[PDB]
Amino acid sequence: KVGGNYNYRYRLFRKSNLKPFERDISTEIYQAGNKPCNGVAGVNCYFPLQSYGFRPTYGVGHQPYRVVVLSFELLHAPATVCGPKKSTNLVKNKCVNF
Amino acid sequence: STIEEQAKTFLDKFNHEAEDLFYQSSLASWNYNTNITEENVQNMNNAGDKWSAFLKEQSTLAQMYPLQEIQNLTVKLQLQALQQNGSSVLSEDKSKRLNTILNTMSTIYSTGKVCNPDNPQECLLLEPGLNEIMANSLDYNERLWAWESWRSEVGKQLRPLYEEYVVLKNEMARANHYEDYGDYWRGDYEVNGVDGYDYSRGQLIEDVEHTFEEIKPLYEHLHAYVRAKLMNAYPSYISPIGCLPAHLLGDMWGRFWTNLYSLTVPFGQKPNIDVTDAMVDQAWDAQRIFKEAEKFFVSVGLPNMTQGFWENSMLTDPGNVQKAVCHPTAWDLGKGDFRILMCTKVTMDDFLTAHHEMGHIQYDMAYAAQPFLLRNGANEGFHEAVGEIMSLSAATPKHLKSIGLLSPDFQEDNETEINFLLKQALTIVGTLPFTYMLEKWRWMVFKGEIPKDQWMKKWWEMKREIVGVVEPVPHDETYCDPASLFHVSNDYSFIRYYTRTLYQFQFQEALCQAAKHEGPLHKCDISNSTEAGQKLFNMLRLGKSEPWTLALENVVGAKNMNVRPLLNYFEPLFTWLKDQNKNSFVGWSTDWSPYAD
Ligand SMILES: *[C@@H]1O[C@H](CO)[C@@H](O[C@@H]2O[C@H](CO)[C@@H](O)[C@H](O)[C@H]2NC(C)=O)[C@H](O)[C@H]1NC(C)=O
Ligand SMILES: *[C@@H]1O[C@H](CO)[C@@H](O[C@@H]2O[C@H](CO)[C@@H](O)[C@H](O)[C@H]2NC(C)=O)[C@H](O)[C@H]1NC(C)=O
Ligand SMILES: *[C@@H]1O[C@H](CO)[C@@H](O[C@@H]2O[C@H](CO)[C@@H](O)[C@H](O)[C@H]2NC(C)=O)[C@H](O)[C@H]1NC(C)=O
Ligand SMILES: *[C@@H]1O[C@H](CO)[C@@H](O[C@@H]2O[C@H](CO)[C@@H](O)[C@H](O)[C@H]2NC(C)=O)[C@H](O)[C@H]1NC(C)=O
Ligand SMILES: *[C@@H]1O[C@H](CO)[C@@H](O[C@@H]2O[C@H](CO)[C@@H](O)[C@H](O)[C@H]2NC(C)=O)[C@H](O)[C@H]1NC(C)=O
Ligand SMILES: *[C@@H]1O[C@H](CO)[C@@H](O)[C@H](O)[C@H]1NC(C)=O
């Protein structure tokens, strides 16, 4: 939207690297220095969300790009979701392999 | 938890918020510059003030990290660029006084009025009329009246203000450990802690004085030639062994000699190459020009335009009512948004200005991956040099005859060669002594070597000894002649116009050898060669991340600025001049004056 779309909120501060397929929605204040800040902004304590400033007059590489990540898992189930097959036709009165 | 790791944590947040706010401010400024209304002014001032306030708050916040415990060079560069107090280190009364006298000086220079002696209700400003009389008139008395009145009725109001501005700026500069306001200016070319590329703030003076010591043999011959030609338009006013009166030079100050071309043209019956009839013959418009410029740029190995450049840019003057300040500039709004604002007509000057602006656009596209505080040229003299080598190499006949603007054969002769070289010399070489002398005067004024009762005397002594011009009327110590120049009363540096002229030809000769040129240097064309593009891109993409003495070596092979390429460029004109002054007297004597009679 012209004027800024401030609803997309990638996080840029965390104490450790994420593990594979984890999610962190906490909103505690990041402690950079050595003096605790007790949950308020100020010096060496920041808000860990940095919402994108989307606008239409940007350059490719700064415009929004939706993403979908399909991921498959086959642990032990014998008959599961599967792809589609082209149902053949049934013939009659001929020696056939069926 | 150390003092270094917190610097990066602070720099990340600063980078992001700064990018956002700077984009907002630049968009407001553009929307004002392309569409002048009344509410756009306030909508621009709001965003500008918000950005300035954010910058000031981040600056006063950044003072917690000592620049001594930092180990990274990029972090140290960013912090040192952010930690600088600048102004506001003074008291409040002094800051208000400084801003008031700055605005008063700018206003006095902008709307100064002079009028006739016999018809006092005929007052002319500077821009519409004074630098037109001084540019087109061929009358001695009229030029003298204009040159004297502009300095007697405007320069005399700027002296009591300059005498206070000097002290205020000296105090502001000594509050930041700089010993004067001149060192604060020369601090841009400083480089520390690289072990092989150091550069003190005091070596710039010696470098400038040693590079100007080798341009004198050429400027002397150019001066003698222009004098022997001016002794025919104003007879009995110029002496064959004296200097030139300062009002017969082409403009109000003598900065560019380019208006003396109609008088001092070598061969006046051979028209210099000017493809303007062919453009209107093939019906070129405001868009084909930029298409051709982009094609020339992509020929050497640089990327296309970002495709957001074509819809948002203003390449033509809007018609009905869209009053727009179209002074050709290239914008860098950020976040991948580049635009160009210019009123293009169908001429040759616009055909070269398009290349000049797209040079800046390509430079801006180069270093767009650096942090926010490191997106600029290596110093104040790289941007315009890069933007100028393009228009230099794009106006040759060999390049013009492949686009289609010239006849297919068009044999070239040496007379038009000398015409073009001399028209180039009156603008390139005619300003280096003036710039050097003015900046030397300002450095000596700020340093405290010229007491405030010897300003005009020393100014005219140096103008007689270095530039080689003399004043037509004695100027006592009530006048202030330098203060009548735009860059002196509006507080802008002036040493960039000297180093740019050297960097330009250094780059041109460095690129002429990768493209494997054969003939003289002024016939170079870098197009259709991917080596020149690679060498230039190895420097364009650095920004301020590296010291400039290293970004320069990555192109030319040396560290310090040199003057040999300029002389190699002007060699043919030099030999021709050295054979046209067999009978004249090369040099000048500082005793003859037009009034001592
Ligand atoms: C130039 O600016 C003026 C005012 O800033 C614009 O005039 C009006 O702007 C409002 C803003 O939403 C529009 O709703 C109106 O339709 C505009 N009036 C007219 C007569 O167009 C003007 O549109 C701006 N010009 C351009 C080219 O953007
Ligand atoms: C601190 O210094 C190191 C090296 O001295 C920098 O590491 C470079 O990081 C950039 C991008 O982060 C890489 O492209 C380079 O290849 C790295 N160089 C080396 C030698 O590893 C680091 O970037 C510096 N810190 C900051 C904030 O810039
Ligand atoms: C920049 O200005 C400040 C004053 O606004 C200078 O004074 C220091 O400011 C810091 C920040 O609070 C204090 O901790 C110091 O005690 C102040 N005095 C000092 C350091 O002597 C500061 O020195 C200035 N720095 C620069 C680089 O100009
Ligand atoms: C341009 O080149 C021509 C020859 O290519 C020059 O003409 C010769 O100039 C020399 C030196 O004055 C004379 O000795 C010859 O007699 C000339 N030859 C002819 C056929 O005229 C000409 O002088 C050059 N012009 C410039 C400005 O350099
Ligand atoms: C750069 O090189 C290209 C290709 O080598 C040149 O394009 C050809 O130039 C010749 C010369 O007249 C023409 O006959 C061809 O029709 C051109 N081909 C195309 C596809 O346009 C181009 O002229 C060169 N440019 C410069 C400035 O030297
Ligand atoms: C630039 O754009 C033109 C289309 O106008 C295309 O033909 C060419 O391949 C592009 N070159 C690059 C380097 O993107």
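Here chain B follows Swiss-Prot for its numbers: 19-615, in order, are the residues you see.
Determination method: electron microscopy, 3.8 Å.
Cβ coordinates are placed from backbone N, Cα and C, and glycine is handled just like the others.
Record features, source Swiss-Prot:
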- B:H505: active site, proton donor (ACT_SITE)
- B:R169, B:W477, B:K481: chloride binding site (BINDING)
- B:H374, B:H378, B:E402: Zn(2+) binding site (BINDING)
- B:19-607: domain 'Peptidase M2' (DOMAIN)
- B:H345 to A: Complete loss of enzyme activity (MUTAGEN)
- B:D355 to A: Strongly inhibits interaction with SARS-CoV spike glycoprotein (MUTAGEN)
- B:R357 to A: Strongly inhibits interaction with SARS-CoV spike glycoprotein (MUTAGEN)
- B:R393 to K: Increases very slightly the interaction with RBD domain of SARS-CoV-2 spike protein (MUTAGEN)
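In this structure the C-alpha atoms belonging to B:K481 (chloride binding site) and B:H505 (active site, proton donor) are separated by 18 Å. Around B:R169 (chloride binding site), the same-chain residues six or more apart in sequence whose CB sits under 8 Å from its CB are B:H493, B:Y497, B:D499, B:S502, listed in sequence order. Checking the recorded positions B:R169, B:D355, B:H374, B:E402, B:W477, B:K481 against chain A with a Cβ-Cβ cut-off of under 8 Å leaves B:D355.
Compute the center of the Cβ atoms of B:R169, B:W477, B:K481, which mark the site for chloride; besides them, the chain residues with Cβ within 8 Å of that center are B:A264, B:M474, B:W478, B:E489, B:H493, B:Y497, B:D499, B:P500. The Zn(2+) site, placed at the center of the C-beta atoms of B:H374, B:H378, B:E402, has further neighbours from the same chain whose C-beta lies within 8 angstroms: B:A348, B:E375, B:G377, B:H401, B:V404, B:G405, B:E406, B:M408, B:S409.
B:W477 (chloride binding site) and B:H345 (mutagenesis position) have their C-alpha atoms 33 Å apart, to the nearest angstrom. Secondary structure from DSSP puts B:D355 (mutagenesis position) in a beta strand. When the Cα atoms are compared, B:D355 (mutagenesis position) and B:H378 (Zn(2+) binding site) turn out to be 14 Å apart.
Other Cβ atoms within 10 Å of the Cβ of B:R357 (mutagenesis position), summed over all protein chains shown, number 22. Counting only same-chain residues six or more apart in sequence, the Cβ atoms lying under 8 angstroms from the Cβ of B:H374 (Zn(2+) binding site) belong to B:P346, B:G405, B:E406, B:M408, B:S409. Taking the C-alpha atom of B:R393 (mutagenesis position) as reference, the shortest distance to any of the recorded positions B:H378, B:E402, B:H505 belongs to B:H378. Calculated from their C-alpha atoms, the gap between B:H345 (mutagenesis position) and B:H378 (Zn(2+) binding site) amounts to 15 Å. Cα of B:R357 (mutagenesis position) to Cα of the residue listed as 'active site, proton donor': a span of 27 Å. In the structure as shown, the Cβ atom of B:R393 (mutagenesis position) sits within 10 Å of 19 other Cβ atoms.
Note: the Cα of B:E402 (Zn(2+) binding site) and the Cα of B:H505 (active site, proton donor) are spaced 17 Å from each other. Taking the C-alpha positions, the distance from B:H505 (active site, proton donor) to B:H378 (Zn(2+) binding site) comes to 22 Å.
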